[PDB]
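Below you'll find the structure, written out as structure tokens, and then a few comments.
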Amino acid sequence: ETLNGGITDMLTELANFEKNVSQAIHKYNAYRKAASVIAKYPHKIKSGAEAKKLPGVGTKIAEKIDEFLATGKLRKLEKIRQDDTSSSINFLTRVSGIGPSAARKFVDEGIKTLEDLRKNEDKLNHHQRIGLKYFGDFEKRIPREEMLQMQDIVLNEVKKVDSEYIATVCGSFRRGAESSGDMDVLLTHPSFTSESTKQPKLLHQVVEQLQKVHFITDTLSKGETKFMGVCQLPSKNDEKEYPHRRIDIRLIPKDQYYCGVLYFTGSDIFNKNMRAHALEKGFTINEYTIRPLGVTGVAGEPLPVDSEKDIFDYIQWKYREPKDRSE
DNA sequence: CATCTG
DNA sequence: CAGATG
Ligand SMILES: [Cu+2]
Ligand code: NA
């Protein structure tokens, strides 16, 4: 956690590049477990061999580690840090829709900065376009004061459309968060469950309303269940404009909302912690279900969930407030 | 994973 | 449809 960081840190840079700069998944994964494992290591490493004794730590890395030990750096690293292609690559990726693959490509072409992309827009896709348009907004986090407004809006319309819908902004916003990245929002409706063959309408139906009301600026992608799109909080008295924000929608069935309602809030650290206990109470969870465990190895069957409360008591737990969802 | 792209 | 992306 702090006694092996230089290294847990070096490797990590290495994995990202491998994953991004090269399309080296194999190598990438390689750094990946190796770090985290050195990461779990109780003592301070002072030799490459020391680590090599580890699982994941191969002679290559080993050597790498030594360089580090031997000198405050990694050349391959300082060499990476100053290559314009790689750096162009990593810059590029910042855009929405552009990814490693695209980067490389676009990099090949000679486009490497926010500047290039605008010239070469004809070659970007909607998402990519939208992504480049709101490079800045999308890079900034929404004040909960803003969260509170937007929601107020989601909720206002999600309702005016149909009394029966059950909106709910998930995330950190929920776990009290003063800032979020985007507004993610579970969606339900009684007439929406696990059996009931479809009903795309319910989703289209909202996405639509809000667009209609000028909340929703543009659509990233829109399916029969998910919904990725750009939105906006109406500027009041012209002098100040709201950043473009990234919003996501999702039509989940009744029979599995909270599952994903809780699941999605968090935390990453909490979910697991409750997940492990989920197990100790004769159960299992996943973003959608609180099943009972069969002793032969396994089995199942979705216990019926109607509150994030319901899931608690099942795994003999104190109903926790989304806040206390830190870990 | 659910969605877009070509 | 395989292959990106979020
Ligand atoms: Cu020790
Ligand atoms: Na090893």
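In order, the residues displayed for chain A correspond to 9-335 in Swiss-Prot numbering, which applies throughout.
So how was this one determined? The header says X-ray crystallography, 3.5 Å.
Backbone N, Cα and C define each Cβ position, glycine as well.
What Swiss-Prot records for A:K60, A:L62, A:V65 is Na(+) 1 binding site, and it gives experimental evidence as the kind of evidence. Under the DSSP three-state reduction, A:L62 (Na(+) 1 binding site) is assigned to coil, being neither helix nor strand. In sequence order, A:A42, A:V45, A:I46, A:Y49 are the residues near A:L62 (Na(+) 1 binding site), counting only same-chain partners six or more apart with C-beta under 8 A.
According to Swiss-Prot, the feature dCTP binding site maps to A:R149, A:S180, A:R183, A:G189, A:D190. According to DSSP, A:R149 (dCTP binding site) is assigned to coil rather than to any helix or strand. Counted within 10 Å of its Cβ, the other Cβ atoms near A:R149 (dCTP binding site) come to 15, all protein chains included.
Here A:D190 (dCTP binding site) comes close to A:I150, A:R253, A:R254, A:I255, A:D256: these same-chain residues lie at least six apart in sequence, with C-beta atoms under 8 angstroms from its C-beta. In the three-state DSSP classification, A:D190 (dCTP binding site) falls within coil. Sequence annotations record features per position, and here Swiss-Prot assigns dGTP binding site to A:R149, A:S180, A:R183, A:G189, A:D190, A:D192.
In the three-state DSSP scheme, A:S180 (dCTP binding site) is classed as coil. Other C-beta atoms found within 10 angstroms of the C-beta of A:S180 (dCTP binding site) number 20, with every protein chain shown included. Among the features that Swiss-Prot reports, dTTP binding site is placed at A:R149, A:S180, A:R183, A:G189, A:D190, with the record citing experimental evidence.
Here Swiss-Prot describes A:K35 to Q as a published mutagenesis experiment; the accompanying note says: Reduces 5'-dRP lyase activity slightly. Taking the Cβ of A:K35 (mutagenesis position) as centre and 10 Å as the limit, one finds 16 other Cβ atoms among all the protein chains shown.
Cβ neighbours within 10 Å of A:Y39 (mutagenesis position), excluding its own Cβ and spanning all shown chains: 24. Experimental mutagenesis at this site is recorded by Swiss-Prot as A:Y39 to Q, annotated: Abolishes DNA polymerase and 5'-dRP lyase activity.
A:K61 (mutagenesis position) has a Cβ environment of 12 other Cβ atoms inside 10 Å. What Swiss-Prot says about the mutagenesis result for A:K61 to R is this: Abolishes ubiquitination; when associated with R-41 and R-81.
Cβ neighbours of A:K68 (mutagenesis position) (same chain, under 8 Å, six or more residues apart in sequence): none. The mutagenesis experiment A:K68 to A is recorded by Swiss-Prot, whose note states: No effect on 5'-dRP lyase activity. Decreased ssDNA binding. Loss of 5'-dRP lyase activity; when associated with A-35 and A-72. Decreased ssDNA binding; when associated with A-35 and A-72. No effect on structure shown by circular dichroism.
Note: A:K72 (mutagenesis position) has non-local neighbours A:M18, A:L19, A:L22, A:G56, A:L82, A:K84, i.e. same-chain residues 6+ apart with C-beta under 8 A of its own C-beta. The DSSP secondary structure for A:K72 (mutagenesis position) is helix. Under its mutagenesis annotations, Swiss-Prot gives A:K72 to Q or R the following note: Abolishes 5'-dRP lyase activity. No effect on DNA polymerase activity.
According to Swiss-Prot, the experimentally introduced change A:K81 to R is described as follows: Abolishes ubiquitination; when associated with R-41 and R-61. All protein chains considered, the CB of A:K81 (mutagenesis position) has 12 other CB atoms within 10 Å.
The annotation that Swiss-Prot gives for the mutagenesis experiment A:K84 to R or A reads: No effect on 5'-dRP lyase activity. When Cβ atoms from all protein chains are considered, those within 10 Å of A:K84 (mutagenesis position) total 14, not counting its own.
Among the mutagenesis entries in Swiss-Prot is A:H285 to D, noted as: Affects DNA-directed DNA polymerase activity; contrary to wild-type enzyme, the mutant efficiently extends mispaired termini in gapped DNA. No effect on secondary structure shown by circular dichroism. Counted within 10 Å of its Cβ, the other Cβ atoms near A:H285 (mutagenesis position) come to 14, all protein chains included.
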About how far apart, in whole Å, are the alpha carbons (Cα) of A:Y39 (mutagenesis position) and A:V65 (Na(+) 1 binding site)?
9
If you run the three-state DSSP split on A:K81 (mutagenesis position), which class comes out?
coil
As a check: which entries in A:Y39, A:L62, A:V65, A:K81, A:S180, the recorded positions, place their Cβ less than 6 Å from an atom of ligand 2?
A:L62, A:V65
A:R183 (dCTP binding site) to A:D192 (dGTP binding site): how many Å between their Cα atoms?
13
Taking Cα atoms as reference points, which of the recorded positions A:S180, A:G189, A:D192, A:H285 is nearest to A:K35 (mutagenesis position)?
A:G189
Using all protein chains shown, find which of the binding-site residues A:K60, A:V65, A:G189 scores highest when you count other CB atoms within 10 A of its CB.
A:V65
Give me the sequence-ordered set of same-chain residues, not including A:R149, A:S180, A:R183, A:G189, A:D190, with a C-beta within 8 angstroms of the centroid of the dCTP site's C-beta atoms.
A:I150, A:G179, A:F181, A:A185, A:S187, A:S188
